[PDB]
Amino acid sequence: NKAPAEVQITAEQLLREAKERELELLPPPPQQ
Amino acid sequence: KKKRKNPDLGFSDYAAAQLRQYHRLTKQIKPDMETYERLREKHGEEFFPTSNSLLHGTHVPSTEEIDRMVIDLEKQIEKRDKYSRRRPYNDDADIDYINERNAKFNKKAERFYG
Amino acid sequence: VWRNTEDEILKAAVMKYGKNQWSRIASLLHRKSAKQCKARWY
Amino acid sequence: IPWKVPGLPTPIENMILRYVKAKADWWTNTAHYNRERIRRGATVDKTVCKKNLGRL
Amino acid sequence: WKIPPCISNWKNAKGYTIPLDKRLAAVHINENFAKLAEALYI
RNA sequence: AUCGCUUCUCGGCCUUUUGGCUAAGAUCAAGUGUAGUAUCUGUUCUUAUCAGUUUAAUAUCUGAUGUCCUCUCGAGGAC
């Protein structure tokens, strides 16, 4: 169903999604 | 009763901040004229040496003394550790920074391009 | 034609890569070439 | 492109402008030289032909 | 003596996002065009 | 007012952070047929009996929604 969406997919949303995709920081070297 | 104030300014040279810190530490110290006179009556004229004048090999300190300087060391070290006050992790504003290096580079750019 | 999703990708892509790497950006987008991306930007 | 950086001390800007003029002189004098070699026929090297077409 | 940082339009070595505005910042017309064009219309 | 501790706010460092060069180093980006199932998604339903159709039962579907005066579908009453 093609029909005008509600809010939008503006850029800042993309930049925030990518910044929160924050998995490349990764887990710390394990203390033993 | 007493009153004074000292305002902070530009770090202009590391020397200025060092000097301020020395002022504070110097004002703190309180010396015992007892030990001074005790040390005095032993050595007398040796007390007043020019740069080049007089010489006695070494003055050996009671350990209790050494503890004073060690304690002051730890104090100044802590006070210096607090040099940079960190701004709390505020997520409230818009995020256009991929990581913390990028976030800080964007902040430096904010301060040079208005 | 141009769809708001795409040009909202393009704003971010230009924001990140810079204003001279049109082939990278064009690669972010399906069905766009670097010429059209550059045209839409300018 | 006209290059102008917002707040950048003048001594630095003069240093940079001086050195970019140095490199520009070197670059285009090399272009003149290689073009004469290519025109009269001396080099057949195939990286110089492309480097020189891009310079000119 | 503080030195602004460079944000280039060609190199983004570490892949950093910079807003369009700060990314961006880092004509004459003679008066004889009027006399020529109007002489031509006349 | 002074000293110390704690809480919040703000300023200053924040170079401690964009590996060098060239011909921006170079270049560029091409698939089903049939139905049908399921899942999302979007949406739509108090009204009062009763008769039937129907159904395992519901539902659906069909069909109307006590007289008399009177005042403003509404009201007090002879009933």
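Chain C is numbered as in Swiss-Prot; shown residues: 10-51, in order.
Determined by electron microscopy, 3.3 Å, according to the entry header.
Cβ atoms here come from the backbone N, Cα and C positions, even for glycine.
For the published mutagenesis C:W31 to G, Swiss-Prot gives the following note: Abolishes DNA-binding; when associated with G-53 and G-82. Sequence-distant contacts (6 or more apart, same chain, Cβ under 8 Å) of C:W31 (mutagenesis position) comprise C:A43, C:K44, C:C46, C:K47.
According to DSSP, C:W31 (mutagenesis position) sits within a helical segment.
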